[PDB]
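A.B. asks: I'd like to ask you about the structure that follows.
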Amino acid sequence: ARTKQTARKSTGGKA
Amino acid sequence: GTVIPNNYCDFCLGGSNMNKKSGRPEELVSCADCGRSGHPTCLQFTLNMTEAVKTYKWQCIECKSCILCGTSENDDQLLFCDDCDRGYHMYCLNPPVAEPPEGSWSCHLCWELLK
Ligand SMILES: [Zn+2]
Ligand SMILES: [Zn+2]
Ligand SMILES: [Zn+2]
Ligand SMILES: [Zn+2]
């Protein structure tokens, strides 16, 4: 599952 | 408010006419609150998630607030639905949840609609 925290960490290319 | 969707993807800088990562045209999805945009594939969304996020006022990761209480507190506890990307605090669910599940977790709105 994703949380905001884990999602931030796995989508590191977002500006 | 003063929001206007950005016409470029935060990840690859391409517009909807050309995703620079894939080399294909691809629509952008844009945050309802801040206007930042991304190609769904750059956001790593499935195709069905892509369709879902276009049906409501989707928020980007930074803006995401809990559907149930409206806050953006406790990022470590704000689950994102794996079918629609809406955010829900584990402690706003009933029964509340101690830890993010392994593998997919989907929200009650999606459970009602798709099952
Ligand atoms: Zn892109
Ligand atoms: Zn946003
Ligand atoms: Zn909440
Ligand atoms: Zn959902």
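All chain B residue numbers match Swiss-Prot; in order, they span 254-368.
Going by what the header records, the deposited coordinates were determined by X-ray crystallography, 1.2 Å.
In case you wondered, yes, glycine gets a Cβ from its N, Cα and C as well.
Swiss-Prot documents B:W358 to E as a published mutagenesis change and attaches the note Abolishes binding to acetylated histones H3 and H4. Looking at Swiss-Prot, the entry for mutagenesis of B:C360 to R says: Abolishes binding to acetylated histones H3 and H4; when associated with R-363. Among the mutagenesis experiments that Swiss-Prot reports, B:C363 to R is described with the note: Abolishes binding to acetylated histones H3 and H4; when associated with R-360.
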A.B. asks: Among the mutagenesis positions listed here, B:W358, B:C360, B:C363, whose Cβ has the fewest other Cβ atoms inside 10 Å?
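C.D. replies: Among the mutagenesis positions B:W358, B:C360, B:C363, the sparsest Cβ neighbourhood within 10 Å belongs to B:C363.
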A.B. asks: Given the mutagenesis positions B:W358, B:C360, B:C363, which pass a C-beta cutoff of under 8 Å against chain A? Sequence order please.
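C.D. replies: Filtering B:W358, B:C360, B:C363 for a Cβ under 8 Å from chain A leaves B:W358.
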A.B. asks: Could you tell me which three-state DSSP class B:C363 (mutagenesis position) falls into?
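C.D. replies: For B:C363 (mutagenesis position) - judged by DSSP and reduced to three states - the answer is helix.
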A.B. asks: Can you tell me the three-state DSSP label for B:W358 (mutagenesis position)?
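C.D. replies: Coil, per DSSP.
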